[PDB]
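Remarks on the structure that follows.
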Amino acid sequence: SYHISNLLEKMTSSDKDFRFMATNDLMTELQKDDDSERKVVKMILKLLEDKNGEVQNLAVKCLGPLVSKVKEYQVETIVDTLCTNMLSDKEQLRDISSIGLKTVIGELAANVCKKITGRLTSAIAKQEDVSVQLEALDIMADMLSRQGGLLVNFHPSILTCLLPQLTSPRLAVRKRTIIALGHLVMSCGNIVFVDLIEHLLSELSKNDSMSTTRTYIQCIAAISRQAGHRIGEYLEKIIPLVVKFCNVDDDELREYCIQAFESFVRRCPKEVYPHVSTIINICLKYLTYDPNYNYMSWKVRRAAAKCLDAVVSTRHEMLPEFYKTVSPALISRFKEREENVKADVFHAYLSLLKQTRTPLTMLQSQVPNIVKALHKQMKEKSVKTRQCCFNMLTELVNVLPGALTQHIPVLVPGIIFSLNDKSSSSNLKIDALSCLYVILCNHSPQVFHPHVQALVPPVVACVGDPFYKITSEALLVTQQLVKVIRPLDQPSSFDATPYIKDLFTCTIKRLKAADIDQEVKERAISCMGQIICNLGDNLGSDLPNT
Amino acid sequence: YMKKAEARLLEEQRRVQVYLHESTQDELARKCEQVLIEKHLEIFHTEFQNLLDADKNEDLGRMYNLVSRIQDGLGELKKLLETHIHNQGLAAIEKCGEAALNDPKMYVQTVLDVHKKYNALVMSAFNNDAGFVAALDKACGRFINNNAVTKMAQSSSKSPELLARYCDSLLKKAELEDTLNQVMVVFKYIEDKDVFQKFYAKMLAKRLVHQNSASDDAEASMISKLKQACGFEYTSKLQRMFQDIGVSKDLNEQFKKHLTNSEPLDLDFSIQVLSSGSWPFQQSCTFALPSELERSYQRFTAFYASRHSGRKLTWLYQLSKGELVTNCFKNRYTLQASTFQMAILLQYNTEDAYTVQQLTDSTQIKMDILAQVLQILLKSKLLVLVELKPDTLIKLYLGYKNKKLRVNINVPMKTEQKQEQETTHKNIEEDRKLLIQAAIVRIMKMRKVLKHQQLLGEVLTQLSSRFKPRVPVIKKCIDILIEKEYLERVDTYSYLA
Amino acid sequence: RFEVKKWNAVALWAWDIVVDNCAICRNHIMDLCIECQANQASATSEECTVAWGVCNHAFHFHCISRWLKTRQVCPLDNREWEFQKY
Ligand SMILES: [Zn+2]
Ligand SMILES: [Zn+2]
Ligand SMILES: [Zn+2]
């Protein structure tokens, strides 16, 4: 009682520090009387307009704890004054009160939401001023996001005002309206969703302008993303209209409708089954769409590549058709001029291979084409393009253990080139070594015998790199190389004498360092054990010391 | 074995409900859970790390489901996950190398990928439990502030600088909103946010002055997000710049309309008038304004004198740029250059050769900047005669052109970026001391007598949002206020009014 | 020969009521304070920098800090004083 009065008196001290500390003390007390509550509430509202900024910040942060403790009636007039302050002419008051309403909604019972939405609905419709529309839309989206299922009675009222805004000249209004629509659909009744979908379809059927069709297609994509299963029953009418729109000359319009297809393919799998063939055909036909260059429209190629990935990653039961029709296209499109599209097509084909884990014979039939494309693609200067080829090879070998038996002569120089290139970074070297390890592990030893002379020097050089991550992979590869040069379970006519010293000398330095990391030591011990086990006889006086 | 145990547990419930008494349900369940799970916790902990190394989400989910039935059995998994995420983040940053120190995009994207992968893993496999998201937050906060990049810079303030430099690259000249949201997600784990704020303001000033913004909607979106992230003072400090730009647009339009009354200007002229206090720019060096530009200077000075009598202007010649057209070349081409380059290029039109020492007096440009801009000119291959010699003569290289119709020779200076970063880093350090002094003054104002530890705690809890003060600097601030007579000692301090 | 077509210039405005000097102490704004000059060099002299305000009035940091101990009003200016730059 007496303590609060002194703070209330010091909040008008006409000095910055006293006001700051009084507000801080009140905020601390609230976190840890009927007549006193009203005075505190009025003072916080008055401090919202203080000249100093720190006092304003404290006043805003005080609104959070304040509403929890004080009675419900006071919250009503707090909401009233903040909502009134939004529509005030002063520019700074709107901004300072918007944060207050967002905090009040965050730290929040059912009556205050009804009080807020009444003002918000009228505020959104004001076509003359755009700032009020933007902030009101943000606040309403926040209100619907959290504790938005309570306002069951106001859903038609909210939707009656949002739909006009989708034709606003300002593009920000449309973008902020779509989010509010999605959050509304996230939790609403069945009657309102039918009206929304019917309105969108009716608007699309009578296309007034190019910019309008884009907005409704984006709205359909967003509602499909959030609602998901609820829109599956209406796909039978959505798909044919969007397919007809996809043929329009506008480059931008194509990307949005392809993304719309992707949402239907991914979010709702059951209802989209009949139209998968049409979606795949459209994506394939637009995957090669470059209307300028022959051997500003890379967005449509990216969209097609991503939609193909979405289709492949979900439908397990379509592998025979996949390797029949989509596999040759992606392999043929490994020569994309833009790096971004090439990454997308590589990711799509990797998704296909991961799904493949009969498909196997079809994949083995297509292996030569993959090798032919990758042979050209491994000579590129860019690190990122080369880095995807190794991830391609690793997955291909993992799915089919003996896939690359016939192409080692053409695949080895590509790895060797990346291993000793100066421009190559650490990530490229690590991936190349990892690919080489997997290739060596999953193939017969007799294949690599001609190429041991080529493989040994770069690997030995990679064991001595200053970065220890490369050294660990080099030691791991050296172990398998030791197993390959002289296997102990099968007869071999290969002569391994020249490379014995080359491997031993590089391994022993890492074995006896006493300053290297844990991983390098733990791999050096393992590699030296294998060296001794397989080729220890040729070692001379070094073995007793080792 | 997890599958087998999960099947056996359900079979036991079926059995006890079907043909036993209902009072055995608790005992049978407890005994079965014990013998099946609690005795193999060491093997489960060993398998957890291997499942983490080779990404196997369903196995991790089944392990979480099984071990969640044991009292205080989830503790070790949280620690293992925290250590794994911290090591993965450090390793991912380390593999980037020395390039991350000067490439914001790579550095930010690596952290974003590391965060996104394990956030998805926690949301999917661990059923979005509070304990696991706490471990993820701790690991992210650990490896964002301290990593290999910060060791090279010898300070933990490099991460906010790189984030602010990534935002500027994003916002310079549909999916952008998502990456901006990701940036705001990363910004939560930064200890030193004032470093981010100062750099963001300093680069937004450059974007606004030079008119090289992508779109105003993205700027508004960033302002809105920073409103929820940061406080209100910073937002108003940023809004003052936009208000000044808006005022300057109207002033320029009014001057353009009024200019037609007299003889029109021979050259296109636009002006950006900014308040000195709000904007971060500094005063220009001494300069001899070229004769070709004197009329526009005088006319605007006279006009702004009439519009506002009280105010006085202060021109900045290190941020003013223009366009030039040449007829002495093989083919007429228009080029874009700064005011200094114009002055040291319009100096000679018919004259072919000049000495750098001799030409210095005419332009009055300081030697340090003059040499550094001469390297920029010479590298453009438009001028010809690697250290400097004051007696060197520079002669125009006639008959030289470029493939493009127009050439932009306004290239950032080699050392300017490093000097700007160093100066900003020093200003941040000075501002920290000033804020600490102000906080101590306020605390002494409110409370007449206080102890050392209580004062330190109050300062730390007041300033914790922006940065974490060090203990020695607070004591140094107390000492400097001792000399300034704000407070005097009586381990206990007292305000002297 | 060269010709100029377009020129974009940037300028900053400030109150001219000052002679580029502090008002509390009649010294040039870039120079040190009266207290700083009279006293010997110390840690206090290291922290001497011009400070602006929202009202765009410029004084020495030490001068305005001394002035604000008793009053809360800008010298040339009847509005309340707030800090915005150093
Ligand atoms: Zn002074
Ligand atoms: Zn001074
Ligand atoms: Zn003033």
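Swiss-Prot numbering applies to chain C: residues 21-106, in that order.
Technique stated in the header: electron microscopy, 3.3 Å.
Note that Cβ sites are derived from N, Cα and C of the backbone, with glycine treated the same way.
Under the heading Zn(2+) 1 binding site, Swiss-Prot lists C:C42, C:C45, C:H80, C:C83. C:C45 (Zn(2+) 1 binding site) counts 19 other C-beta atoms within 10 Å of its own C-beta, drawing on all protein chains shown.
Looking at Swiss-Prot, you'll find the mutagenesis C:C53 to A noted as follows: Strong reduction in ligase activity; when associated with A-56. All chains included, 21 other C-beta atoms sit within 10 angstroms of the C-beta of C:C53 (mutagenesis position).
Per Swiss-Prot, the feature Zn(2+) 2 binding site maps to C:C53, C:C56, C:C68, C:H82; the stated evidence is experimental evidence. Its Cβ placed at the centre, C:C56 (mutagenesis position) has 21 other Cβ atoms within 10 Å.
One mutagenesis experiment catalogued in Swiss-Prot, C:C56 to A, is accompanied by this note: Strong reduction in ligase activity; when associated with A-53.
Record note (Swiss-Prot), mutagenesis C:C75 to A: Strong reduction in ligase activity; when associated with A-77. The unchanged residue is displayed. The local packing around C:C75 (mutagenesis position), expressed as other Cβ atoms within 10 Å of its Cβ over all shown chains, amounts to 17. Taken residue by residue with DSSP, C:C75 (mutagenesis position) is part of neither helix nor strand, so it is coil.
Taken from Swiss-Prot, the feature Zn(2+) 3 binding site applies to C:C75, C:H77, C:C94, C:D97. Using a 10 Å radius centred on the Cβ of C:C94 (Zn(2+) 3 binding site) and all shown protein chains, the other Cβ atoms total 20.
The Cβ of C:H77 (mutagenesis position) has C:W35, C:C94, C:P95, C:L96, C:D97 as same-chain neighbours under 8 Å, each 6 or more residues away in sequence. One entry in Swiss-Prot concerns the mutagenesis experiment C:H77 to A. Its note says: Strong reduction in ligase activity; when associated with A-75.
Record note (Swiss-Prot) on the mutagenesis of C:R91 to E: Impairs UBE2R2 activation by neddylated Cul2-RING(FEM1C) complex. In the three-state DSSP scheme, C:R91 (mutagenesis position) falls into the coil class.
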Recorded positions whose CB lies under 6 angstroms from ligand 2, from C:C42, C:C75, C:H82, C:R91, C:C94: C:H82
Recorded positions near ligand 1 among C:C42, C:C45, C:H77, C:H80, C:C83 (Cβ under 6 Å): C:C42, C:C45, C:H80, C:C83
Listed in sequence order, residues not in C:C53, C:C56, C:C68, C:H82 with Cβ within 8 Å of the centre of the Zn(2+) 2 site Cβ atoms: C:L52, C:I54, C:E55, C:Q57, C:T64, C:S65, C:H80, C:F81, C:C83
Separation of alpha carbons, C:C53 (mutagenesis position) and C:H82 (Zn(2+) 2 binding site) (Å): 7
Distance-selected binding-site residues near ligand 3 (C-beta under 6 Å), from C:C45, C:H82, C:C94: C:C94
Spatial neighbour of C:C45 (Zn(2+) 1 binding site) that is closest, considering only the recorded positions C:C53, C:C56, C:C68, C:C75, C:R91 and their CA atoms: C:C53
Close recorded positions near C:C42 (Zn(2+) 1 binding site), where close means Cα within 10 Å, chosen from C:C53, C:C56, C:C68, C:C75, C:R91: C:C53
CB within-chain contacts under 8 A for C:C83 (Zn(2+) 1 binding site), separation at least 6: C:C42, C:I44, C:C45, C:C53
Entry from the binding-site residues list C:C42, C:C68 having the most other CB atoms no farther than 10 A: C:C42
When distances run from the Cα of C:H80 (Zn(2+) 1 binding site) to each of the recorded positions C:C56, C:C68, C:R91, the nearest one: C:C68
Packing count at C:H80 (Zn(2+) 1 binding site) (other Cβ atoms within 10 Å of its Cβ): 25
